Protein chains: 2
Amino acid sequence: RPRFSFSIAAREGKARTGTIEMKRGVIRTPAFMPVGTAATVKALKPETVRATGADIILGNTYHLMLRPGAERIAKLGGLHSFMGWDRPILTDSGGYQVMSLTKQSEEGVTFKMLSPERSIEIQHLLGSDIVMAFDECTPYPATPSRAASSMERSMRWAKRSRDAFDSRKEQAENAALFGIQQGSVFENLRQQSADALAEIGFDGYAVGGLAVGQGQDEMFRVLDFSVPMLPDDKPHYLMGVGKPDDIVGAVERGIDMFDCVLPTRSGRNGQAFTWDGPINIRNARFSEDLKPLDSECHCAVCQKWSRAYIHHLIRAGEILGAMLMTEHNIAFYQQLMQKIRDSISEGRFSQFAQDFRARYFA
Amino acid sequence: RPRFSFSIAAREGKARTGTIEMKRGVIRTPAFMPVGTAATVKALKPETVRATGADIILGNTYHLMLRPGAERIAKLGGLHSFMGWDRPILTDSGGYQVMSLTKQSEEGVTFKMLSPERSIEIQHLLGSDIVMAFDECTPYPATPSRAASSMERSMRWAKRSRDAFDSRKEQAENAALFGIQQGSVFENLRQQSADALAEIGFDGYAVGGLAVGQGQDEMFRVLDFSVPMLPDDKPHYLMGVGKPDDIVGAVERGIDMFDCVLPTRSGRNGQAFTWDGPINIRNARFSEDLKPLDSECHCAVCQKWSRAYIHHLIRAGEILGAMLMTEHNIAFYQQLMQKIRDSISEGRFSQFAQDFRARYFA
Ligand SMILES: CCCCc1nc2c(=O)[nH][nH]c(=O)c2[nH]1
Ligand SMILES: CCCCc1nc2c(=O)[nH][nH]c(=O)c2[nH]1
Ligand SMILES: [Zn+2]
Ligand SMILES: [Zn+2]
């Protein structure tokens, strides 16, 4: 396999399905990336993550550079070996969390320094397969002046990220680099940003700044004009999105890649995804319900345990409850992505989306 | 398979190895029973418990009758179906926890009623394979007068337990009933108790009251005279024991069955069992240690992850840390029991025990 090769096999409207080939494996697109926050997808063995159908996972840079540390992970053999996941890993740059969980300057951010060069070096030390440019995730809402200033800095940072990555032979030969579009909800700033990014040149293009408070209507509105601005022949990654219906609508608008903590975090808190919508398994109505979490789901959890048992586990605060809920939720997300890929491949994705929404929202 | 058949295949001194055949499967003896407190072996799928080599697990009656409730579990298909463990389950009577986690009377105990008849009915509702007589676990230390009064009540309760079990056709035909010897640390009271129990007649005999504060020397002293009092041709179960070295010494004194929460509870708190003794994986010395938890262990955890990674997980409070530590610890206990069975079968158990202790304590 090549360092990086994105191929589109089928299209329907703005939707695409295809593959990203990388040295550590193939990613089927549209792709959902489970989030591993501190070198673990919470409550799952990596074999279990794979078993659900995930082709790639996301690691957060901010958390790893703090614990256990990037240099330490590198000394230990890199993140794949450390955590036991041998397939592609996408790492974020750290740019988001350093502000949400500071001294900001043109150089980077100081907190209790992270900069483009340090972020790219940390992602190298981790042995990341897909490296995110170090950016600034503009808060929502933002005035046009502030969003412009923020976007402009991010684009200067994107060039610095590009050069830092290219300056390291082994990273440039074995990993890929994605740029991140900003500009808040403003069309002209999104265009400026896309333009800047394309001029630099990246292996893929994320749509940043849309998982930070916008309602779905608004996020969709911004995607409508923003995704066509990106190079068509490269993957499009919507950072931090989202709910099952967010994902369907974003694929309808040309997104190829997704991540979000909802299936893991929700799962631990008792929310299970079903084709008829989410359910809160702690609800007393499930106390004697012998059905699986979802009537159609092919996951191991639905093959073996009832709602009643998982209800008991979550109410009791049992670790196995977190494990079972998380596995099901991640499997549900993967089955959603499989249904999306198959329906685009068959030219019936628009119908799938309609059908999905009618039932999920009933 | 028969309802119950205990066969001794090999002996060495007081040590025995053999099998208990039951309708739901075969139990290899000496046996270690992982404890499932609220219908789950904490942080493990039942398939994982089996994978470690466990033939039977223990369920606590007290906790189940409180949550989710015995009648409810029965309505749901019984405990095996509920939790997804299809092999034998031994349940305790509830007698211990109702006092440690009250109004005591000859009838039973009232708390925020449990009695012999109710305890046996609850264990039936759960669908237990091995039912423990409802007893009183005498506190340690106890004066001889108090231990005698306590033991005497337990023996009256043992007869009531016997009759309650026999009065239910399906339970008597499909499960087994164990009696529990009391008498604190006193030889004459242990003899009285054994005598009473044998007169009633049980399928197996537990040694109760020795996991409640006695040091090893004392526990061993009491086992020395207590186990020979029990019927030779029935299993001998030491409730609540114990550490790896407790278990070796107790097999040397004729015990066939063990349970304790140490491998699970310890595991979650960062203690890992090794042939060179326990280690506390949170210790900074493991932060860059690439070795497995134990150099010889055949478990899945030691095949795949390093001390360094598990150290990170436990320090980070990650669920996967609890899962990995627990799997290893339960696998270690099972490998210990396998080594014990093989060495008795080969007539080299005395040497094994010597060798085990020299290394575990070095
Ligand atoms: C709460 C979800 C946040 C998702 C996210 N957005 C962004 C972004 O806009 N830029 N850089 C990032 O790492 C990033 N991560
Ligand atoms: C803290 C470990 C307690 C083990 C135990 N001992 C006993 C006993 O002596 N009688 N009945 C029981 O259920 C029981 N359980
Ligand atoms: Zn499922
Ligand atoms: Zn191990």
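Per Swiss-Prot, chain B residues shown: 11-111, 115-125, 134-383, in order.
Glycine is treated like the rest: Cβ placed from N, Cα and C.
Features reported for this protein in Swiss-Prot:
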type     : residues                                                                       : note
ACT_SITE : B:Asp102                                                                       : active site, proton acceptor
ACT_SITE : B:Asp280                                                                       : active site, nucleophile
BINDING  : B:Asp102, B:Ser103, B:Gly104, B:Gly105, B:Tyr106, B:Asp156, B:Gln203, B:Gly230 : substrate binding site
BINDING  : B:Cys318, B:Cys320, B:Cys323, B:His349                                         : Zn(2+) binding site
MUTAGEN  : B:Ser103 to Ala                                                                : Strongly reduces activity
MUTAGEN  : B:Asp156 to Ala                                                                : Abolishes catalytic activity
MUTAGEN  : B:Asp280 to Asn                                                                : Abolishes catalytic activity
Name the secondary structure element type, per DSSP in three states, that contains B:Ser103 (mutagenesis position).
coil
Would you identify the secondary structure of B:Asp280 (mutagenesis position) according to DSSP, in three states?
strand
If you count Cβ atoms within 10 Å of each one, which of the recorded positions B:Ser103, B:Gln203 comes out on top?
B:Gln203
Can you tell me how many other Cβ atoms are located within 10 Å of the Cβ belonging to B:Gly230 (substrate binding site)?
32
Between the Cα atoms of B:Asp156 (mutagenesis position) and B:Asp102 (active site, proton acceptor), find the distance and write it as a whole number of Å.
10
Cα separation, B:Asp280 (mutagenesis position) to B:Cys323 (Zn(2+) binding site) (Å, whole number):
23
Greatest inter-residue Cα distance in Å for the substrate-binding set B:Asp102, B:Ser103, B:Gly104, B:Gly105, B:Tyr106, B:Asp156, B:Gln203, B:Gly230:
16
Running a distance check here. Ligand 2 versus the recorded positions B:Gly105, B:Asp156, B:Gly230, B:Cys320: which have CB less than 6 Å from one of its atoms?
B:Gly105, B:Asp156, B:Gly230
How many Å lie between the CA of B:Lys125 and the CA of B:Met134, given 8 residues are missing there?
9
Around ligand 4, within a Cβ distance of under 6 Å, which of the recorded positions B:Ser103, B:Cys318, B:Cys323, B:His349 show up?
B:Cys318, B:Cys323, B:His349
